[PDB]
Amino acid sequence: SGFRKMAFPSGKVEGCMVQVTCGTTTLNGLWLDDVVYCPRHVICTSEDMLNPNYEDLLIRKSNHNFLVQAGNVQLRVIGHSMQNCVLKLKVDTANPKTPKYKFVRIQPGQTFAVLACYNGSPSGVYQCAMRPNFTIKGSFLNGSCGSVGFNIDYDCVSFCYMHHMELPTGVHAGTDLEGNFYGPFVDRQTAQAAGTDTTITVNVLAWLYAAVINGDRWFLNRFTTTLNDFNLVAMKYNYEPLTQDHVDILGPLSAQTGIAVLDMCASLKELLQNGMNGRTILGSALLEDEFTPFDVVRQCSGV
Amino acid sequence: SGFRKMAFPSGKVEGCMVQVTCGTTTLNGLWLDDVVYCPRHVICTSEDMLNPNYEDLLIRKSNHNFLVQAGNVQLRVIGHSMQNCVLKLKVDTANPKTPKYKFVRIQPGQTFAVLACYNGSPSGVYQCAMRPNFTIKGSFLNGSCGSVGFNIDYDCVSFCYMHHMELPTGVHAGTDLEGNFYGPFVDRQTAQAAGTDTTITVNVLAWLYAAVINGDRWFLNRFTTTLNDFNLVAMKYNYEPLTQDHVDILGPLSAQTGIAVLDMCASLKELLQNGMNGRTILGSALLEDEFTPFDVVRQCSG
Ligand SMILES: *[C@@](O)(CO)[C@H](C[C@@H]1CCNC1=O)NC(=O)[C@H](CC(C)C)NC(=O)c1cc2c(OC)cccc2[nH]1
Ligand SMILES: *[C@@](O)(CO)[C@H](C[C@@H]1CCNC1=O)NC(=O)[C@H](CC(C)C)NC(=O)c1cc2c(OC)cccc2[nH]1
């Protein structure tokens, strides 16, 4: 038993992390087969980042302008190209530790593991959720760009995020591995705001089921609600709407606890209107929304 | 910026997890050099775990009774021994993925990464804090014994925890890599209770230093205190007493912010006696006690 935010093992990703340097600008790259993926703004200087014409700055660069370091060995760049905001550097050596992998664009509300790296060296790993406003609440410092987010299904690593930016509010923004940003952000040195953040309702419900499976039932109530009436209250409290697909996705958790999804909605409705009154749920004083139904099932099945 | 419960990358430990099976009992082992370490109760039968005499049980075991597998490849056992609650199985193959490592016994309050493992296959990694009552609030299922907790300094892996037991309350207990249980538990199929838990004072102070570093410093007062006066006060609010080592590992943060440790102790004392008065610290009205002074520096420095 027990329930904590838990990331997939990062070993298969650590073996792909490299360092990319152009001028006095350094960040992390991802080395899969004979191509290294990194944020394209590595080709910028301090002055270029204010408003960079990347296509312009890229044609003016030569292969030998890119220093790529895999641990202690230097990889030779034998070609370069740009796909959206991601620079792709072909190299003379294929990474022998390349795992079975795929590039996936994650949906808002879904979770992934983040391997924070600095100077091409892994530093830490933690779970994040792609929030509705397409930011993530991570822990990134200077030099963390190029760090990637991922999940692992059996032995296949699905890469879904590469880090680029920290917003003024302290949250973080990035691209998928095709170089497309999540959210309306742009890779220029400007202060950018995200859209209004909402709470991932299906995740809050799943996390409440995790509390019941771990013995916490104090928030339950005898009342029930309709899907529409719950959504009215949810939208009022800046919660994402709950769809029938979400109700279907919550089925297994409902069958294990014997609590109908719409019964848990009434319990969440009361929590939103009455509050927790100082009480805690699974140790938290706030309603947690960064656990997916999958995340919960994978720690609370059999308990 | 940003504060997360962050775990060390698990790759150096993933390459060391194996599966150990005796009869039908399977759990996880740690393969370092030519030795596999694992919980000794792997030699017990289902009905035998009520009050095992591990010394007699081991007498009835030979090298050929132990099935050690890295993946599906069997590692031949060429010797066996018992050290406290851990079994050391000498194997014929030295693990080529063995990292530079050491065995450490952590103190209550310190944090470490836990690599959840099942049938020798890593499944997840998360960060834990060793409670003052020698328990960790983790996520462990059937088959998780033998999973290890660890820290990584540069390229050295410091192993500090091997999982053994889930308590009736849902928290977990285990040993260091020398087989010595953290806390007053024993490897036996019985419901054992942990001592009443307390708040990790040293970590709360680290958290306050973190708030100061970020410009959130309303709680700094004009008082100071002796270490003894603070301890006696802290024990009345279910807070751990501080040691000399606790004062010492707050040194870097005290020097970074210019706030003497005992001045911050006096600030904490005020918060304990008078509450927060609706105010928040780093966006929360609850004082957090699962980040060590090192975790704070790592996430404010780099
Ligand atoms: C990468 O490491 C750059 O290689 C870096 C990521 C962080 C720095 C601190 N915390 C992080 O996660 N990314 C940046 O510095 C990006 C650069 C590219 C061009 C987008 N810039 C920002 O993240 C950024 C710029 C500004 C800003 O301007 C002026 C004003 C306010 C916030 C801000 N963030
Ligand atoms: C290991 O996997 C055993 O190999 C297993 C750990 C977990 C199982 C589920 N969640 C875990 O963390 N360990 C045990 O089952 C141990 C075996 C001991 C070391 C011999 N037993 C317990 O942890 C345990 C026993 C009892 C009990 O008795 C009866 C009564 C109440 C709780 C309890 N926990």
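Numbering, chain B: per Swiss-Prot, residues 3264-3565 in sequence.
For all residues, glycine too, the Cβ spot is worked out from N, Cα and C.
Listed in Swiss-Prot for this protein:
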| type | residues | note |
| --- | --- | --- |
| ACT_SITE | B:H3304 | active site, for 3CL-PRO activity |
| ACT_SITE | B:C3408 | active site, nucleophile |
| VARIANT | B:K3353 to R | In strain: Beta/B.1.351 |
| VARIANT | B:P3395 to H | In strain: Omicron/BA.1, Omicron/BA.2, Omicron/BA.2.12.1, Omicron/BA.2.75, Omicron/BA.4, Omicron/BA.5, Omicron/BQ.1.1, Omicron/XBB.1.5, Omicron/EG.5.1 |
| VARIANT | B:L3468 to V | In strain: Zeta/P.2 |
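Shown here: features listed in Swiss-Prot, placed on the structure.
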{"residue": "B:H3304", "record": "active site, for 3CL-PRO activity", "DSSP (3 states)": "helix"}
{"residue": "B:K3353", "record": "variant position", "DSSP (3 states)": "strand"}
{"residue": "B:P3395", "record": "variant position", "DSSP (3 states)": "coil"}
{"residue": "B:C3408", "record": "active site, nucleophile", "DSSP (3 states)": "coil"}
{"residue": "B:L3468", "record": "variant position", "DSSP (3 states)": "helix"}
**Message:** For a quick check of packing: other C-beta atoms within 10 Å of the C-beta of B:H3304 (active site, for 3CL-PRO activity), how many?
**Reply:** 22
**Complete:** Same-chain residues at least 6 positions away from B:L3468 (variant position) with a Cβ under 8 Å from its Cβ, in sequence order, are B:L3513, B:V3524, B:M3527, B:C3528, B:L3531, B:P3556
**Request:** Taking ligand 2 as the reference, state which of the recorded positions B:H3304, B:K3353, B:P3395, B:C3408, B:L3468 have a Cβ closer than 6 Å to one of its atoms.
**Result:** B:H3304, B:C3408
**Prompt:** the residue listed as 'active site, nucleophile': which of the recorded positions B:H3304, B:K3353, B:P3395 is the nearest Cα neighbour?
**Reply:** B:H3304
**Asked** How big is the gap, in Å, between the Cα of B:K3353 (variant position) and that of B:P3395 (variant position), rounded to a whole number?
**Response** 34
**Prompt:** Including all protein chains displayed, how many Cβ atoms other than that of B:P3395 (variant position) lie within 10 Å of its Cβ?
**Reply:** 23
**B:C3408 (active site, nucleophile): tally of other CB atoms within 10 A of its CB** = 25
